[PDB]
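Undergrad: This is the structure, below, for whatever I ask next.
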Number of protein chains: 4
Amino acid sequence: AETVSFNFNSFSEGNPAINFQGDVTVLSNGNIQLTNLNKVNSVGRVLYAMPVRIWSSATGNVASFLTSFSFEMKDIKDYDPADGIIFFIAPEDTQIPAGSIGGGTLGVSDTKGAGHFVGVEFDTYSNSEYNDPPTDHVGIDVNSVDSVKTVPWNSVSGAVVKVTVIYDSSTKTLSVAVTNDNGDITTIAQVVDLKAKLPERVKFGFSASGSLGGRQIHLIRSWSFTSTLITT
Amino acid sequence: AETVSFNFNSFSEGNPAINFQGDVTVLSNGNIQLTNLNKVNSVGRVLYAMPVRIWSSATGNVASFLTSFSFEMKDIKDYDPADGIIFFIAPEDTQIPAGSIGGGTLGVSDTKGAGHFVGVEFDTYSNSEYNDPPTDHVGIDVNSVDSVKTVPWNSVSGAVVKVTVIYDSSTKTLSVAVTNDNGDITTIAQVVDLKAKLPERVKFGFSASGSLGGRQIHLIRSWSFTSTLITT
Amino acid sequence: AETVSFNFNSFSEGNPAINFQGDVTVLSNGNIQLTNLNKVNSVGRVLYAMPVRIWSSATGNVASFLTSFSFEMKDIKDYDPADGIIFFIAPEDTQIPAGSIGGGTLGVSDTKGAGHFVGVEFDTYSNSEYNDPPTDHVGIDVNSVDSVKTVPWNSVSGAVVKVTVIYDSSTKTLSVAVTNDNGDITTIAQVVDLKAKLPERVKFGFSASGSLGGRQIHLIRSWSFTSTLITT
Amino acid sequence: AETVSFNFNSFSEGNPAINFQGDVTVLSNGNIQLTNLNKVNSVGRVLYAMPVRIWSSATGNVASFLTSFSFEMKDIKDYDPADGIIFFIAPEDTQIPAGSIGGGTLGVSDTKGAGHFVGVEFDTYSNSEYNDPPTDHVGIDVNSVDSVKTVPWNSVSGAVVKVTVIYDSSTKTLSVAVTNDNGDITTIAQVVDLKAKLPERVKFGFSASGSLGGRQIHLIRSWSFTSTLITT
Ligand SMILES: CC(=O)N[C@@H]1[C@@H](O)[C@H](O[C@@H]2O[C@H](CO)[C@H](O)[C@H](O)[C@H]2O)[C@@H](CO)O[C@@H]1O
Ligand SMILES: CC(=O)N[C@@H]1[C@@H](O)[C@H](O[C@@H]2O[C@H](CO)[C@H](O)[C@H](O)[C@H]2O)[C@@H](CO)O[C@@H]1O
Ligand SMILES: CC(=O)N[C@@H]1[C@@H](O)[C@H](O[C@@H]2O[C@H](CO)[C@H](O)[C@H](O)[C@H]2O)[C@@H](CO)O[C@@H]1O
Ligand SMILES: CC(=O)N[C@@H]1[C@@H](O)[C@H](O[C@@H]2O[C@H](CO)[C@H](O)[C@H](O)[C@H]2O)[C@@H](CO)O[C@@H]1O
Ligand SMILES: [Ca+2]
Ligand SMILES: [Ca+2]
Ligand SMILES: [Ca+2]
Ligand SMILES: [Ca+2]
Ligand SMILES: [Mn+2]
Ligand SMILES: [Mn+2]
Ligand SMILES: [Mn+2]
Ligand SMILES: [Mn+2]
């Protein structure tokens, strides 16, 4: 079995294991702040430096993975708390879209909301152009921010949210369990064929963004990950 | 929302929140030992005392849950390491089958391997009578120990195993992530309609068993659980 | 070469290869519980029955050794989690100090913290009388519980900790590597001359203790050992 | 704390986590064969793809590490069993020396035996030009194959050897424990200042080589590694 596993309880600038793209910043307390509160259309993304081989062309096997992380979003004054965070899986050469407008693209797609990635979003702003639900929500995105499936949710300012994600290679099911701070859990599951949507080697990470009038603190506090590919 | 959540880092024998059935015994270190090493066809089960309402007849809503626990199985001399542990969901009036032969029934079914429950088994012995796979395995059981679906696994004596289970009400998907001792993860998922297989109120718990020649240490070390039923 | 090697994956009460002193008790799962949770100044120790010859008077040779074990400490209610575990090397006639007060003496020293032994401690309580650091720590003790050298550490209740110790005869260096639950490793090393501090034949083992208000579960789960003395 | 940890029980071609350099080959059983038995001056090296940051320029902290691996060397007919294996730590841009003559350079140094690396060698051939001891031996190399310190050892054809290495940041002590096939352990320790000899980011790996007349099977069977840098 081919297994990749890591665990970050705090992050630091200068760690070869992590790739920073955009307005990312590592705070003194170990937290990663994804966007710059003073920039227009700010976009920040952090990825695990090492590419993970999620499926094999030789055997046709797809890996299963278990990951869990925790974030926090907080309101800053005079601005609309937007736009949110997205845990994504993209090709190994992934870069922030060329003329990114930040905002509702969450830093992973273009103006129409298209991109090459699969991910779980925690959207705090309703962009009608992307057919966003009228409330905050968690959604599964497959090559687009016009979510394949969404579930109502509620982002609480200053609250530490915990998430657990399991992807079963067999059923190709991606399930998410979000534990809010009030104790209640929110779940969403969807069948996604990683092998048909992504290349053999990909990179996992987080991305967040804002606009001109929408800005808020997007923090990543911890992240653990484990994937196992059955080699034959 | 109607939420039920508990967390046990250690168990104790005078806890009204726990029901002991069979040869269960609480060791001095807080662990629960499910079977009696010196009893033939030994069977032991532990259940959360309070019935959890998983579905409503009024709204037709089914609850979503997130639970994780860790156990350890260890070999004892001169005996075949058998038969295994099962995390199960059963009617609130659940009792050890009358005249249980222990062994391959895992303490939840009758001689043919039938019963009323839904669970995830960690089977360490191949019972051809229940169509068991030729290796150790994790399986999803629905009213029978002839698993609806199994995945090969490997039970390491004296190793602490961690499991995480997520059941998404919408897709009715039950997914399991088992983190072995060597870091490798094993997963299995299956669509199970709790509302059609179980009553409105059920009890969650664990069960293990042995035979005449098959006996081993079955321990439960910790258990956290959280379920949320949307009431409206 | 004169080599002594053994490996315990589980312990049992009628084993002539093991000496039990004090409140030691072997649980049904194979684990050794060093202290009695109901006794006031409780002290329990377990030693390998056979004396190991660590140095020759003939050829001034000292033995090199590689050992690794794993333990678990857990909080019990209403009591301060104290006092800790110590892996020690002592004269073959070693016995629990006469009139031992348990507590910060860790079962190996007198009231002032003096004794005849060398060992690695995993201290979970700061005894100012022994100049203990203000946090949990691992320390190297040479004839006293006022550690020659300490390193900060963190004891996690119910966590299985693994340790590996290497003593290099040439450099007389004792180095320890503690693998926390967390994945993080802690190390400490110190030059200790076994030949000048201990006699030719010694006994290896573990010891733990508690006080009136300080009590917790001290468990030893496994232990392998190999020593080689060059004879020529 | 910044921790990096991985565990390989078997290797595979096409794993992004591993860099193959030279005549390396992944056998069908999962073992890595470092040298080509049919090539003159054969050299093969395998490295962990991701650079590990061993020390910080910010806080003058150095990381501690614990690693253990197992190898096997086997005689092939008509050839001198040479030249050995070396576990090394080198700059992230490390490549096989231009114009390497294999043989006694072990694939990490030039003709004089100089290079930029720190490692532990398991030398099976006495090269007088590098002041090699007259017998097989384990040695600690610091920027040269003219070992800083060596200890006699004995390579047994077809025997699986296990090694454990601990580097304690504080004392800057590197200690090695080699468990031979017959149960006897061999140890060697040396104070090495990684911060003064190596850059902030390095790569860990293995290297082996042969000559025209000296060739043998050099295999790597498993490898686990964990390093922790105190960030603060
Ligand atoms: C100066 C100003 O008026 N700018 C806003 C833009 O910020 C706005 O874009 C959206 O803003 C919200 C937050 O208010 C979200 O971030 C959303 O994703 C953005 O699309 C655009 C469109 O409303 O219009 C005004 O210019
Ligand atoms: C004395 C002896 O040989 N008895 C065995 C039984 O223990 C055995 O029952 C099975 O035993 C295995 C372990 O070996 C499992 O526990 C299984 O569930 C049991 O059914 C029966 C049937 O094989 O036959 C021999 O008696
Ligand atoms: C009931 C109670 O308060 N008793 C305590 C003692 O337990 C205590 O002894 C020390 O206790 C700590 C744990 O809190 C360590 O075990 C220490 O080694 C013991 O000396 C004594 C002295 O502080 O006094 C109060 O009784
Ligand atoms: C055909 C033959 O005679 N070749 C040898 C060389 O192999 C030899 O090189 C050394 O070989 C030994 C093993 O016998 C080791 O691999 C050593 O490191 C090599 O230097 C050279 C020098 O002895 O000369 C003869 O050609
Ligand atoms: Ca949006
Ligand atoms: Ca079975
Ligand atoms: Ca103390
Ligand atoms: Ca040589
Ligand atoms: Mn959305
Ligand atoms: Mn089965
Ligand atoms: Mn101390
Ligand atoms: Mn050499």
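Shown for chain C, in order and in Swiss-Prot numbering: 24-255.
Per deposition record, X-ray crystallography, 2.7 Å.
A Cβ is built for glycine as well, from the same backbone N, Cα and C atoms used for every other residue.
According to Swiss-Prot, the protein has these features:
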| type | residues | note |
| --- | --- | --- |
| VARIANT | C:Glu115 to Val | In minor form |
| BINDING | C:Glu144, C:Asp146, C:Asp155, C:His160 | Mn(2+) binding site |
| BINDING | C:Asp146, C:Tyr148, C:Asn150, C:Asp155 | Ca(2+) binding site |
| VARIANT | C:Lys172 to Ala | In minor form |
| VARIANT | C:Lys185 to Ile | In minor form |
Undergrad: Roughly how many Å lie between the Cα atoms of C:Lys172 (variant position) and C:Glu144 (Mn(2+) binding site), rounded to a whole value?
TA: 11
Undergrad: Quick check on the recorded positions C:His160, C:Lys172, C:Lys185: which one has the highest count of other Cβ atoms within 10 Å of its Cβ?
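TA: When each Cβ's neighbours within 10 Å are tallied, C:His160 leads.
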Undergrad: Compared by Cα position, which of the binding-site residues C:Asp146, C:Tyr148, C:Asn150, C:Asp155 is the closest one to C:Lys185 (variant position)?
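TA: With Cα distances computed to C:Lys185 (variant position), the winner among C:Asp146, C:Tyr148, C:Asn150, C:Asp155 is C:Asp146.
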Undergrad: In Å, rounded, how far does the Cα of C:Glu144 (Mn(2+) binding site) sit from the Cα of C:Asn150 (Ca(2+) binding site)?
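TA: The Cα atom of C:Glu144 (Mn(2+) binding site) is 13 Å away from the Cα atom of C:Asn150 (Ca(2+) binding site).
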Undergrad: For C:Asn150 (Ca(2+) binding site), what residues in its own chain, 6 or more apart in sequence, show a Cβ-Cβ distance under 8 Å?
TA: C:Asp106, C:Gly126, C:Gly127, C:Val168
Undergrad: An 8 Å radius from the center of the C:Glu144, C:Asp146, C:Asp155, C:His160 Cβ atoms defines the neighbourhood of the Mn(2+) site; name the other residues of that chain inside it, in order.
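TA: For the Mn(2+) site the neighbour list reads C:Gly107, C:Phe145, C:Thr147, C:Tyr148, C:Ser149, C:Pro156, C:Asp159, C:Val161, C:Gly162, C:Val168, C:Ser170, C:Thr173.
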Undergrad: Out of these recorded positions, C:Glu115, C:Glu144, C:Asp146, C:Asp155, which one has the fewest other C-beta atoms within 10 Å of its own C-beta?
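TA: It is C:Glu115 that, of the recorded positions C:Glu115, C:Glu144, C:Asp146, C:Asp155, has the fewest other Cβ atoms within 10 Å.
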Undergrad: Can you name every residue in this chain, apart from C:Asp146, C:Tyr148, C:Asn150, C:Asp155, with its Cβ inside 8 Å of the center of the Cβ atoms of the recorded Ca(2+) site?
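TA: For the Ca(2+) site, the extra neighbours are C:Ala105, C:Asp106, C:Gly107, C:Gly127, C:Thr147, C:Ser149, C:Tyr153.
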Undergrad: Distance check, please: Cα of C:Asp155 (Mn(2+) binding site) against Cα of C:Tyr148 (Ca(2+) binding site), rounded to an integer number of angstrom.
TA: 8
Undergrad: Could you find out if DSSP has C:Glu144 (Mn(2+) binding site) as helix, strand or coil?
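TA: C:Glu144 (Mn(2+) binding site) sits in a strand per DSSP.
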Undergrad: What does DSSP call C:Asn150 (Ca(2+) binding site) in the simple three-state scheme?
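TA: SS state of C:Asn150 (Ca(2+) binding site) = coil.
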Undergrad: Give the distance between the Cα atoms of C:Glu115 (variant position) and C:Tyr148 (Ca(2+) binding site), rounded to the nearest whole Å.
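TA: Given the Cα positions, C:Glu115 (variant position) is 29 Å from C:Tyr148 (Ca(2+) binding site).
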